[PDB]
Protein chains: 2
Amino acid sequence: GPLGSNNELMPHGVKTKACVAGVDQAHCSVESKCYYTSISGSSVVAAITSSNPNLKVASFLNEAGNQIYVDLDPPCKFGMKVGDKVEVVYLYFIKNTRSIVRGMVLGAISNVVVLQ
Amino acid sequence: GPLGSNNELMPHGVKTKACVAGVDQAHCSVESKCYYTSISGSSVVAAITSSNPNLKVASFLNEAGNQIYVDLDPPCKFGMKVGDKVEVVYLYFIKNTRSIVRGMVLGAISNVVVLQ
């Protein structure tokens, strides 16, 4: 099909909302921005961004409105357009995110990435 | 690393240029738009878009400035913002494109996708 080999499930859109993150799960006190797409009518959180390079865990509500915690891969860094300013932003994908979903986040921010 | 399990190679940016496509390689007479990213300092063509739903083969120049042909997966369709108009656009990934690279194209156009 459209996505190829073992196919299958196509993700829709990239959205943004606040969340919290920390250097461990007991300390998610750093407000951050998370990226999520929709797969089979359900939200899937893919990545978070932050000025902080030391984050290890993110937290947010799930579909059922419950508070959950997810592990983070080590961060990529980018220079991103923020107004007339350029800032260093750390981008953390969530542990075990699908490759196509990782790409979707990268695609969504490419317009705004000016250093890498 | 940042992209996880068997890692590895991170794609950079999504760019756009004209190319040609057709229902077979001998007949690539349909001007189309291709999407490409950069991987290891080299351009990688990932997808083409077209109003035509019957395309099977795309053609363009490679890094070495040579004319090549690539097979297309079957197309996804989208309604895309084009000015004040909304149009049906067929999006074809190129045979065997990496999942993360497919996602990057989807991410890049998500801003502009209004039906799916």
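Residue positions begin at 1 at the first shown residue.
Structure determined by X-ray crystallography, 2.4 Å.
Cβ coordinates are placed from backbone N, Cα and C, and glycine is handled just like the others.
Positions annotated as domain 'Nsp9 ssRNA-binding' by Swiss-Prot: B:6-116.
Under the heading of mutagenesis, Swiss-Prot lists B:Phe78 to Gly (Swiss-Prot position 3747) and annotates it as follows: Loss of dimerization for Non-structural protein 9. B:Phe78 (mutagenesis position) falls within a strand segment according to DSSP.
B:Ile100 (mutagenesis position) falls within a helical segment according to DSSP. The 10 Å shell around the Cβ of B:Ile100 (mutagenesis position) contains 26 further Cβ atoms across the protein chains shown. Under its mutagenesis annotations, Swiss-Prot gives B:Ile100 to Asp (Swiss-Prot position 3769) the following note: Loss of dimerization and nucleic acid binding for Non-structural protein 9.
Among the sequence features in Swiss-Prot, the mutagenesis site B:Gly103 to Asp (Swiss-Prot position 3772) is noted as follows: Loss of dimerization and nucleic acid binding for Non-structural protein 9.
Counted with DSSP, the domain 'Nsp9 ssRNA-binding' (B:6-116) comes out as 17 helix, 62 strand, 32 coil. Cα-Cα distance from B:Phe78 (mutagenesis position) to B:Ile100 (mutagenesis position): 20 Å (rounded to the nearest whole number). Taking all protein chains in view, 30 other C-beta atoms sit within 10 angstroms of the C-beta of B:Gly103 (mutagenesis position). Here the Cβ of B:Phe78 (mutagenesis position) has 21 other Cβ atoms within 10 Å, regardless of which shown protein chain they belong to. In sequence order, the mutagenesis positions near chain A, meaning those of B:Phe78, B:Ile100, B:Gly103 whose CB lies under 8 Å from a CB of that chain, are B:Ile100, B:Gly103.
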